[PDB]
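Visitor: Okay, handing you the structure first.
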Amino acid sequence: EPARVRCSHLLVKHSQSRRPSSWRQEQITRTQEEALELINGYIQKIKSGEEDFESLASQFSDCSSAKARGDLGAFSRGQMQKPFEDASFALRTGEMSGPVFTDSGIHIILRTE
Ligand SMILES: O=C(N[C@H](Cc1nc2ccc(F)cc2[nH]1)C(=O)O)c1ccc2ccccc2c1
């Protein structure tokens, strides 16, 4: 395991998220169910090749990292929310996670380094 990994992510918030607002929406109104539907729709499009992970993150991620095409840069353990950390360190470089749940909402993660 490396000391740090570098990942990109696409976050879909919902009305029960810790901070239910984003750069793209003043108030997050969608349900948890709708957020998971959106995440699964993105996974299917990335798997078929219909959509690019970083291109989707740049315009649809509820995280301010959308401006960096989803890039969070490098992080060690003990920094990010634990389920996000565990999912990130379990990926190989160039691998994408399935849905990941944190207090911020639902994420898809792409490990880059
Ligand atoms: O907290 C941030 N944005 C939060 C959403 C969020 N991003 C997350 C990433 C990992 C995780 F475990 C939980 C998350 N909740 C926000 O914009 O409300 C955030 C964190 C680190 C960043 C690093 C680089 C660029 C933007 C960042 C935004």
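In chain A, numbers come from Swiss-Prot; the residues present are 51-163, in order.
Note: Cβ is positioned from N, Cα and C throughout, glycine not excepted.
What Swiss-Prot records for this protein is below:
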- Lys63 to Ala: Loss of peptidyl-prolyl cis/trans isomerase activity. No effect on the interaction with IRAK3/IRAK-M. Abolishes IL33-mediated increase of IRAK3/IRAK-M protein levels (MUTAGEN)
- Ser71 to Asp or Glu: Loss of peptidyl-prolyl cis/trans isomerase activity, nuclear localization and cellular function (MUTAGEN)
- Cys113 to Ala: Loss of peptidyl-prolyl cis/trans isomerase activity; decrease in DNA repair of double-strand breaks by homologous recombination slightly less efficient than that observed with wild-type protein. No effect on RBBP8/CtIP (MUTAGEN)
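How about a rundown of where these features are and what they're close to?
Guide: Taken residue by residue with DSSP, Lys63 (mutagenesis position) is part of neither helix nor strand, so it is coil. Counted within 10 Å of its Cβ, the other Cβ atoms near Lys63 (mutagenesis position) come to 25, all protein chains included.
Sequence-distant neighbours of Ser71 (mutagenesis position) (same chain, 6+ apart, CB under 8 A from its CB) are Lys63, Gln77, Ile78.
In the three-state DSSP reading, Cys113 (mutagenesis position) counts as coil. Other C-beta atoms found within 10 angstroms of the C-beta of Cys113 (mutagenesis position) number 22, with every protein chain shown included.
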Visitor: So, three-state DSSP: helix, strand or coil for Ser71 (mutagenesis position)?
Guide: coil
